[PDB]
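Structure first, then comments.
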Amino acid sequence: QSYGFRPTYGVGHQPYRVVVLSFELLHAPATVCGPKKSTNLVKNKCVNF
Amino acid sequence: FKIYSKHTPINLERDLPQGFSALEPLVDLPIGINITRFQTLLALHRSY
């Protein structure tokens, strides 16, 4: 059935854009991961690399 | 899967080359598949 999606429709009938992002963890190495270190570089200091 | 590759220059023109050659991994796909029988295909012309 139809939408219409008029600006004169109610709040229950206005067009809303929805992304339902989903994930699955198979027996494969992970691919969608955030930036791991991504901070900065130093040198010649007693530091934990 | 991790393909090891080499593209060597040879001038001896027989069988297997007699030398020291080493291959390198360049493309890895950790994807997951059982392998039993393989093959390979060649590009040619059926006279078009």
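Following Swiss-Prot, chain A residues are numbered 493-541, in order.
Determined via electron microscopy, 4.6 Å.
Placement of Cβ uses the backbone N, Cα and C atoms for every residue, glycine included.
As recorded in Swiss-Prot, the features of this protein are as follows:
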type	residues	note
MUTAGEN	A:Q493 to Y	Reduced host ACE2-binding affinity in vitro
MUTAGEN	A:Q493 to N	Reduced host ACE2-binding affinity in vitro
MUTAGEN	A:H519 to P	Increased resistance to human covalescent sera neutralization
VARIANT	A:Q493 to R	In strain: Omicron/BA.1, Omicron/BA.2, Omicron/BA.2.12.1
VARIANT	A:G496 to S	In strain: Omicron/BA.1
Can you tell me the CA-to-CA distance separating A:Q493 (mutagenesis position) and A:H519 (mutagenesis position), as a whole number of Å?
40
What's the number of neighbouring CB atoms sitting within 10 A of the CB on A:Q493 (mutagenesis position)?
2
Name, in order along the sequence, the recorded positions among A:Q493, A:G496, A:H519 with a Cβ closer than 8 Å to any chain B Cβ.
A:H519
I'm trying to understand the geometry here, so how far is the Cα atom of A:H519 (mutagenesis position) from the Cα atom of A:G496 (variant position), in Å to the nearest whole number?
44
Please state whether DSSP places A:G496 (variant position) in a helix, a strand or coil.
coil
